[PDB]
Amino acid sequence: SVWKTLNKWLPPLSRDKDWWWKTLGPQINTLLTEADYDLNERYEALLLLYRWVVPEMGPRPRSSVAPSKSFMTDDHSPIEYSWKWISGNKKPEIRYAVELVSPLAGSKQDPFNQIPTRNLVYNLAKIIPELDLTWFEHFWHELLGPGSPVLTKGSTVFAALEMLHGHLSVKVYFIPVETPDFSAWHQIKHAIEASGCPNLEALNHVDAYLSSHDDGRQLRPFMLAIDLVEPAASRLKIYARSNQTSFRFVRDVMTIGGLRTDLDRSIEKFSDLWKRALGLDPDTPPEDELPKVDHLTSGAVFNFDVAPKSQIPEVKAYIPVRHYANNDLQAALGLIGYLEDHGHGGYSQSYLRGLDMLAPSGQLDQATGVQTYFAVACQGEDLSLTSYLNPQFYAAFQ
Ligand SMILES: N[C@@H](Cc1c[nH]c2ccccc12)C(=O)O
């Protein structure tokens, strides 16, 4: 094991850091091994983890009570893994989002725990010269800076590392603090308009859908995600959540009220996957809402990519497995069955072994929580799928 080797020879850590090292290290190493990453990339990922992530994770879990109300996951685990299924039975892409913490979190010097993420981004920029920080600083000052603004989701920023087989990408997520006169969408839209975009036609499409369309008026934007590459090549993901959960609503959102055409085949496959992943009756009417779940992150959630060189925005929908499925094994078998039916499930067993590694001992088939979302994007006539995973440090405290 790469982690066993590194842990054997790297200098020992303090109690808290060692706990994070011996927990996150094996988890990341297992996910990367099952996805067939070469050895050097596993060493690199664990060396980065040991040097720049583990020291900034704060005190180790000691109970089921979390030290913060982090918006990363429902149980406030500050780590979320993701497993992107690549078509053609190619190797999956492993990514992980992290919200680092410091003792200053909550104080006047850092009331919303932003400094650790900024430090991580600059540290990564030192080692990765291809990283561009122009949009990082622009959106940082616009959304979280001294000029920005009561109501908070539990976090305001976090970062993600994407191991794209041979190179590393970094993403940054901003969760604006809302005030009675400055909602999250107002701040995000103003920041994008002030970012120097060549064409803002897709942003206007998203704005018109959100403001005027009956279904689009039911969505509440809350988060913005950018890529730390050249701004012409970076995506602009605008996340929005709604209380409605019927697939008729989900479908209308995927098409942005009919703006996007030629998606009938993809949406049919989406409908099948939605029902299988959630364990719904095959004849469930698309106009029926899902049974009510009352939670901060319940309902249907999406993101709109308003990227340049594309006048029509793209939509990714997230199937909230943790809130509406029966149990993790059932949702996993539905996803894997869909993949098998379309000849895209070469890494299904590897994925199941990863779930077994991540799951709290004896809970896959009786509870939810491990798989947070199944992300679905429509690519022509096929689906692009991603599994998001919560290690559940506190809800499953061992
Ligand atoms: N945990 C928050 C933010 C978040 C993390 N990963 C996500 C993936 C998709 C949508 C939102 C999220 C939520 O569920 O909303």
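By Swiss-Prot numbering, chain A shows 11-159, 166-414, in order.
Note: Cβ is positioned from N, Cα and C throughout, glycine not excepted.
Some features that Swiss-Prot has for this protein:
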type	residues	note
BINDING	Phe81, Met82, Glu90, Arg257, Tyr389	L-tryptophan binding site
BINDING	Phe81, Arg257, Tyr389	L-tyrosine binding site
BINDING	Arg105, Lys187, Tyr189, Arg251, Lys253, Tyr255, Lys332, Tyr334, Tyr404	(2E)-geranyl diphosphate binding site
BINDING	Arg105, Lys187, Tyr189, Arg251, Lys253, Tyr255, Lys332, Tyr334	dimethylallyl diphosphate binding site
MUTAGEN	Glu90 to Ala	Impairs catalytic activity when both GPP and DMAPP donors and L-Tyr and L-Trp acceptors are used
MUTAGEN	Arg257 to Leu	Reduces the catalytic activity when DMAPP and L-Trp are used as donor and acceptor, respectively; and almost abolishes the activity when GPP is used as a donor or L-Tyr as an acceptor
MUTAGEN	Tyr389 to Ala	Reduces the catalytic activity when DMAPP and L-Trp are used as donor and acceptor, respectively; and almost abolishes the activity when GPP is used as a donor or L-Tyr as an acceptor
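Recorded features from Swiss-Prot, shown on the structure.
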residue: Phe81; record: L-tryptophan binding site; DSSP class: coil
residue: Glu90; record: mutagenesis position; DSSP class: strand
residue: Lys187; record: dimethylallyl diphosphate binding site; DSSP class: strand
residue: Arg251; record: dimethylallyl diphosphate binding site; DSSP class: coil
residue: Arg257; record: mutagenesis position; DSSP class: strand
residue: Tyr334; record: dimethylallyl diphosphate binding site; DSSP class: strand
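Apart from the site residues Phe81, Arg257, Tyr389, the chain places the Cβ of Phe238, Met239, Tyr255, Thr313, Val317, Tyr334, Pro336 no farther than 8 Å from the centroid of the site's Cβ atoms, the recorded L-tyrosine location. Residues from the recorded positions list (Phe81, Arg105, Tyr189, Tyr334, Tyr389) with a C-beta closer than 6 Å to any atom of ligand 1: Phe81, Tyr334, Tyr389.
Distance (Cα-Cα) between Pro159 and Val166, which enclose 6 unmodelled residues in the deposited structure, is 8 Å. In the three-state DSSP scheme, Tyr389 (mutagenesis position) falls into the strand class.
Using a 10 angstroms CA-CA radius around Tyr404 ((2E)-geranyl diphosphate binding site), the recorded positions that qualify from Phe81, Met82, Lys187, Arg251, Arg257, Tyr389 are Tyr389. On the backbone, the CA of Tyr334 (dimethylallyl diphosphate binding site) and the CA of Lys253 ((2E)-geranyl diphosphate binding site) stand 13 Å apart. Within 10 Å of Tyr255 (dimethylallyl diphosphate binding site), counting C-alpha to C-alpha distances, fall the following of the recorded positions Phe81, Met82, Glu90, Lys332, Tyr389: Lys332. When the CA atoms are compared, the recorded positions lying within 10 A of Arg105 ((2E)-geranyl diphosphate binding site) are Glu90, out of the candidates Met82, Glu90, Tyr389. Listed in chain order, the residues near the dimethylallyl diphosphate site other than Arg105, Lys187, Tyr189, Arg251, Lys253, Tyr255, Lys332, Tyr334 are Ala241, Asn319, each with its Cβ within 8 Å of the site Cβ centroid.
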